[PDB]
Amino acid sequence: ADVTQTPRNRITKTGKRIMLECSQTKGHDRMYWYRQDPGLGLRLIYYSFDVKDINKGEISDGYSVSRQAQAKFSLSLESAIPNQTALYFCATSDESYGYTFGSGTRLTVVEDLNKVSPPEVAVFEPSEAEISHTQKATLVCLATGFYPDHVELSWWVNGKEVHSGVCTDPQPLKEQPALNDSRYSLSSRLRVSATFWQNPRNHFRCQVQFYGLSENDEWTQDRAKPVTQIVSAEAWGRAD
Amino acid sequence: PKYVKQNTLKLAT
Amino acid sequence: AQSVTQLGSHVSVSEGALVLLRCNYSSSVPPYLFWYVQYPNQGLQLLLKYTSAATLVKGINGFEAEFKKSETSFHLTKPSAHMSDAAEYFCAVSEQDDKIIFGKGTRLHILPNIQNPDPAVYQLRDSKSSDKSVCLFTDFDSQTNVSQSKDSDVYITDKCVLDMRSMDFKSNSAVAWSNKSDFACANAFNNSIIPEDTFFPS
Amino acid sequence: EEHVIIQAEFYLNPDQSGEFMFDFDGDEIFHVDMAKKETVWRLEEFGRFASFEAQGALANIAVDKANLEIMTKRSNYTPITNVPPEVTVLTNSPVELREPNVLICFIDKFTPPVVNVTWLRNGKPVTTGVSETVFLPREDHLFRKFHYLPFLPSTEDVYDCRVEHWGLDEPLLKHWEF
Amino acid sequence: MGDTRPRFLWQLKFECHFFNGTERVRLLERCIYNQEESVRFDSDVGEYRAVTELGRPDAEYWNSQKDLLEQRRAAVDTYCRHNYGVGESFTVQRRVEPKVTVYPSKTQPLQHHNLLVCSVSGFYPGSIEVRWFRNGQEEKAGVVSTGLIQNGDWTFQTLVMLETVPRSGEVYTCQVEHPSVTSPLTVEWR
């Protein structure tokens, strides 16, 4: 990749200064930072056309940048607030409106790190009635009780990641929609042929990658520190 | 009404 | 004031039908115009770019867009919607100022051609426990929508489309669950208009 | 009729000096002040009818800078040959006693675009009211410049524009009296 | 500057050439290293061409990029015609009336060889005719002029002097035709 951003995923508490790093290898003079939010598209934060050149975009307030070198363009949240939760994209441009976007930084700003909680994951087996009515078999994964909303769910069949026959909810729902810091739930389906499900050597795992606390973050609670971790649940096929 | 520049291109390297 | 206006945050198209995504622009200057796609859980990919070279711009996968100065439009088209076209699409303008201003984006939802609907509500048991389960509503066509629960202790997902490549087969589903003792799969979707022929196994 | 509009840029090493200007039929429309990211209209009127996004100039100069380094390396670090300026000294209008005019020092046919210009009134260097244009383009890729001194005409005062340039073996000193 | 270091200069020109307004437009892009042009794009050719061996890699790399060449050609409309229309009111259509004064170069009696001066200054555009009249009749013989002087200013100045023997009752008129005037300006000396 020409353009690389670090980190790829960050949780931070409000009131903290945090820095996102963009680096490029095509030696382009134009660099940009955008943020993406649901329903608002990408909005330009800052842009730079040379070393030590800084220009305000649409939404520069609460942000600063540095361009000490041609290869690198740094974005800082001055004092992180929850509405700075977004997908951040660094871009370079050539001399003829050819943009290269980085793969993005998912940043979540929480008011209270005490509320961070990894998912519980359960796998629900296909009903006999479905198998017998359709000759297909639907597994359901439920990931529950997590905070913040910062997970990636994948299915693994016989130790290989599968995309075929999978649907995951595009956004988690709130377990307590009245609360500002409600925990989240997410579901996913994996559908397979009944014959594949009925082979008891077949192994099905739903994996949830959770982004949470780092080594640095302090933790005063009795429950386990809610670090970045994978939680999974699994089921084997059955002949019945 | 806005003047537009034409972009300078990078030489071959 | 360089701007671009897309109509509709969420739009639908039937599988196999013409794709049309609208974009109107505002510029004092002959503009650069762009369409980008963001495929699920990935970054931004340029589809095509207007440079004043030609009014009909062609891109990857049958995408095209026509610049019409007289209605300041740059509508994206594709001849046939595939399930893999499900994505967010962004139009973008530059008043020749070496920065791209983006529209708010339109997500394209593809309605699968369900030739043999078989709507059913199944109970699925937890792998780890005979005491835990969820309810799966599945195999309904495009005319059924799932409503959210009226009951704050009953959780119901939006409908999702999956594509089983092993059998070239697409299906709709929604999941409902509850910790409530009086929760049964027969009642889970009572707030939804379901097909009269929905299968409820014993 | 017949008109020519020129977008003229340069970058000079090791001075690290760059300019960006538009020319219409041999007069400057504007240039960009790189330090302040401001468009500078040659007459203030022009800024009332048109705009330019000054920041655009800085992207072009960044690429000029990258290209000058590539061409320098390609030429095996062959430097420019100094071409000395010609200096004309003249008046903005005809000259009447005690009616304020402006003294033009016109500097022409020179490269690279680095000159030191001094205004001497009766031997004293004078700075009051002084201004200058940027380095203007010529068809042969040499430069022109204008330096300006507003003044009260009288038989008392004698004038010199002193120009220094690397192509000259001593400073050129051009005289004006009434 | 006592500084002896070698200098390295990069110049770039984008030239838009307008015939009969925007009826015919030509675009010339020019890359210039140490005062020597290396590569150019000419809209009349429609691709890059090395002007010297140093430019050959750049002509070849740029001409390699079809979409790049297509936009450079469209710029006759999206750059040249556009910027022409931006500036037209205050550029092409700029009219500033000349100040015209006429005085003798020497105060001297009638019947003697004199130089009568017609200074015309502050004017724009550059196009102008100054013609010398004796009692109603023009003359071309003894007319000397400093030609057109560019003030750097968006103004021009000119002198036209007339070698002449002034006689009792003779009226001398300087006649100036400039695009700013509904009909020529005239200033007399009696």
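Swiss-Prot numbering applies to chain D: residues 28-205, in that order.
Every residue, even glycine, has its Cβ placed from backbone N, Cα and C.
Quick look at what Swiss-Prot annotates:
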type: MUTAGEN; residues: D:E65 to K; note: Impairs the interaction with HLA-DM complex, CLIP dissociation and peptide exchange
type: MUTAGEN; residues: D:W68 to F; note: Decreases the interaction with HLA-DM complex and peptide exchange
type: MUTAGEN; residues: D:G74 to S; note: Increases the interaction with HLA-DM complex and peptide exchange
type: MUTAGEN; residues: D:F76 to A, S, V or L; note: Impairs the interaction with HLA-DM complex, CLIP dissociation and peptide exchange
type: MUTAGEN; residues: D:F79 to A or C; note: Increases the interaction with HLA-DM complex and peptide exchange
type: MUTAGEN; residues: D:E80 to A; note: Increases the interaction with HLA-DM complex and peptide exchange. Decreases the affinity of the interaction with TCR by more than five-fold
type: MUTAGEN; residues: D:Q82 to A; note: Decreases the interaction with HLA-DM complex and peptide exchange
type: DOMAIN; residues: D:112-204; note: domain 'Ig-like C1-type'
type: MUTAGEN; residues: D:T115 to R; note: Decreases the interaction with CD4
type: MUTAGEN; residues: D:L117 to R; note: Decreases the interaction with CD4
type: MUTAGEN; residues: D:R125 to A; note: Impairs the interaction with HLA-DM complex and peptide exchange
Structural state census, the domain 'Ig-like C1-type' (D:112-204) (DSSP three-state): 0 helix, 50 strand, 43 coil
Per DSSP, three-state class assigned to D:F79 (mutagenesis position): coil
Same-chain residues at least 6 apart in sequence whose Cβ lies under 8 Å from D:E80 (mutagenesis position): none
D:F76, D:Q82, D:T115, D:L117, D:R125 screened against D:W68 (mutagenesis position), Cα within 10 Å - retained mutagenesis positions: none
Separation of alpha carbons, D:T115 (mutagenesis position) and D:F79 (mutagenesis position) (Å): 33
Of the mutagenesis positions listed as D:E65, D:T115, D:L117, D:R125, the one whose CA lies nearest the CA of D:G74 (mutagenesis position): D:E65
Secondary-structure category, per DSSP, in which D:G74 (mutagenesis position) falls: helix
Nearest recorded site to D:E65 (mutagenesis position) by CA-CA distance, among mutagenesis positions D:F76, D:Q82, D:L117: D:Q82
For D:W68 (mutagenesis position), the three-state class that DSSP assigns: strand
Cβ-based proximity (under 8 Å) of the mutagenesis positions D:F76, D:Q82, D:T115 to chain A, or none: D:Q82
